[PDB]
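Peer 1: I'd like to ask you about the structure that follows.
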Amino acid sequence: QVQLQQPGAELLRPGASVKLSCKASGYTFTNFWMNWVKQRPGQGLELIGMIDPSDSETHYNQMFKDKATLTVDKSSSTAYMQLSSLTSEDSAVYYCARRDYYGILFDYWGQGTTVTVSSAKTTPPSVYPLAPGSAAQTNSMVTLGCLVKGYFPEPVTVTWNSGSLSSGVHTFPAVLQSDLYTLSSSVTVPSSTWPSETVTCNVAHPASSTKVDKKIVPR
Amino acid sequence: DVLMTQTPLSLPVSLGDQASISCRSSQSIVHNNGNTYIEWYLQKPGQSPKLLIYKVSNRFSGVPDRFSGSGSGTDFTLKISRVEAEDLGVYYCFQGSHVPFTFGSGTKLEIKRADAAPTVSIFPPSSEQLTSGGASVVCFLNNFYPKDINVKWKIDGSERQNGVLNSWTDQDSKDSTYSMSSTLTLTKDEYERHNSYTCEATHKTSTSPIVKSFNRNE
Amino acid sequence: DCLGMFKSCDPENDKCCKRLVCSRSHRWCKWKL
């Protein structure tokens, strides 16, 4: 299967440099063009440049000509994109993408590396189970929640019942305040199913190598 | 480099209706070899882009008749007929004729649907948070339409302006609704100075707000 | 007649002469590596 493997996320300090990796597998690496794309939050895709891994022929988009450097390592089938003198303007998702054999479309993408440029300290989350208030109104459905507070950097992943509960879930985008993120997640299940069947919030914060499970316990 | 402009920047469309997106280039996209390398990509939140159309009008494998690409020279159009809920996302044109290749600015397709009132749920601070000295009160305002909404906190009948953080979900790919979470954070000491906590949701669906409230120590 | 060096070509229907290949970046005939 054609696959391009990128790390999920990296936290870098302002003024540092970063060399992003895109590890190719399942095809002849030197026979397809590799492309790098930047995307700032809520903004468009910007092509950074492309490189032919066979001979390292490169073409840069004008905005990135002095800023980005594309290289390949043939021995590991890896494409690299180096950025220097990082600022908050460089915080973005960076994708690698393969051009098809004939040069007429992009056929396969990496999952993107989210770069955060910040001086803030890595901090684990506090996870709080949210059970309904005593004498909350009884309906056909009940809403439960999870509050994930005081962590840095993004991301956290939240699941319910290890992924088994997904259709009635709203996990809200994290909001940054005083260099800590907070997010919440709600799940809505039939009232007849709770608390008789357990509901558990599963939170993972890879940057602090933390996982927490909290069963929602009635008040 | 070649500029690729899209119009409109965002596009609300009802289910079953047609969406039309325009892509204009600063220079003809006809290549010296006579081919025109225009592509259309769709990106959903948190995902990499996926190809819809290449060489102006060629549909990629599995892409139905209803996604149609057309145009020539400097002016191209993507038409999506019979729009479905799952079609929401950002559509990008792209030119692969002239090095360096360039993406269009993007057009966000949004779904229009019937108005819906929020389902509102309020949560007192967890005992675990209070043990650590903090007190967050959480309000969820779920599955409403349209996106515009006002949330107001009241403490013992008085509006509370400070210490609130709000967050909004992207439009739902299945039911085309929006949700919002509002979190009021106090110190435990401040939390214990008051009794009644209220979340009030004001939304075009009703002239009266939806009010959820609890009393501390019930 | 086959296409010589730096002549416009189509990578999908590559008519470049022997030992040449249609560039994907430029779509002209270049030396096959």
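Every residue number used here counts from 1 along the chain in the order it is shown.
Keep in mind that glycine also has a Cβ here, set from the backbone N, Cα and C atoms.
For the mutagenesis result C:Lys18 to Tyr, the note given in Swiss-Prot is Important increase in potency toward Nav1.7/SCN9A, and low potency on Nav1.4/SCN4A and Nav1.5/SCN5A; synthetic variant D1Z/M5I/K18Y/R24Ka. Under its mutagenesis annotations, Swiss-Prot gives C:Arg24 to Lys the following note: Important increase in potency toward Nav1.7/SCN9A, and low potency on Nav1.4/SCN4A and Nav1.5/SCN5A; synthetic variant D1Z/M5I/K18Y/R24Ka. Annotation of the mutagenesis experiment C:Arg27 to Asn in Swiss-Prot: Important increase in potency toward Nav1.7/SCN9A, and low potency on Nav1.4/SCN4A and Nav1.5/SCN5A; synthetic variant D1Z/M5I/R27Na.
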Peer 1: About how far apart, in whole Å, are the alpha carbons (Cα) of C:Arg24 (mutagenesis position) and C:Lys18 (mutagenesis position)?
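Peer 2: Cα of C:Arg24 (mutagenesis position) to Cα of C:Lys18 (mutagenesis position) measures 17 Å after rounding.
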Peer 1: Cβ neighbours within 10 Å, counted over all protein chains: which one of the mutagenesis positions C:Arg24, C:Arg27 has the most?
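Peer 2: Sorting the candidates by Cβ neighbours within 10 Å, the top entry is C:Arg27.
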Peer 1: Validating a neighbour-count step here. Other CB atoms within 10 A of the CB of C:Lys18 (mutagenesis position): how many?
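Peer 2: 6, counting other Cβ atoms within 10 Å of C:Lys18 (mutagenesis position).
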Peer 1: Cα-Cα separation of C:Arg27 (mutagenesis position) and C:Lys18 (mutagenesis position), in Å?
Peer 2: 16
